Amino acid sequence: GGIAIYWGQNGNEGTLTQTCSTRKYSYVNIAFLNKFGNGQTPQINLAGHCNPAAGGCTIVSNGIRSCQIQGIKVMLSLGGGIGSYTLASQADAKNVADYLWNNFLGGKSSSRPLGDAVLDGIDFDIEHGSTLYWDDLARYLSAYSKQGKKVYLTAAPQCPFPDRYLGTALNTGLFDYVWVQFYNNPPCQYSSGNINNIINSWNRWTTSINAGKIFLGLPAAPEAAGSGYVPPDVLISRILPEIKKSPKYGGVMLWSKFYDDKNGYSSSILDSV
């Protein structure tokens, strides 16, 4: 399989072009569109990379194209750990889907925040707020595929199954790739000496949902998460041989590009994935 990486939350982590040029990643999620819904004007947050005012982030289209040329799929990630994103109603789901289509996908807008490039899909990283309507948002985005170009749908649920925010949306069977977050959640993450909780949880996920491929999501450094970091050696020796047995195995997801650079996590695990 391949490695999915989150990029966008630390201005020092390198450009999107450099990120794709590493040749380590197969998927890149751009983190985050962290404000939308409830009549708010949607706002992308790419930390120090660029300021989206006055088309300050359109330069990112260069990186998007460069990734895609090399066969890397690039998603815009909604939500994240911080932000006032929500969906107020089913009409809000529709408004948000139309906004995303016109501003990031195959539609038209005079003010596309990341420029002219057409993203491959949308990543759902919904971690708080409303548990409602995410399934409608997935349906509406999925309908836009009928115009000719596939809109990929991906999700980052937390490991406790089922996920309170994304469970219904994942039950739709519309998601292409699901990278489960096996961290910040004691009952289903790695803890010193104990791999049972994580394998047990992986078995639940892979047997329970219909998506194309399921990925094992991890923090790339001890600093990247509150808890759940797994040393690469343990991953390679004890965890991967077990999880790679699943036909639904897609590879590994890492939070985030910035920490990966510092800790050299993907460099250490790349050939084992």
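In order, the residues displayed for chain A correspond to 27-299 in Swiss-Prot numbering, which applies throughout.
Heads up, the Cβ atoms here are built off N, Cα and C, so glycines get one too.
Marked as active site, proton donor by Swiss-Prot on the basis of sequence analysis: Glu153. DSSP assigns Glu153 (active site, proton donor) to coil in the three-state reduction, placing it in neither a helix nor a strand.
While the structure shown retains the original residue, Swiss-Prot records the natural variant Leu296 to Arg with this note: In hevamine-B. Around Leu296 (variant position), the same-chain residues six or more apart in sequence whose CB sits under 8 Å from its CB are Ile29, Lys50, listed in sequence order.
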Under 8 Å by Cβ from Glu153 (active site, proton donor), counting only residues of that chain that are 6 or more apart: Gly105, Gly106, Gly107, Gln184, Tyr191
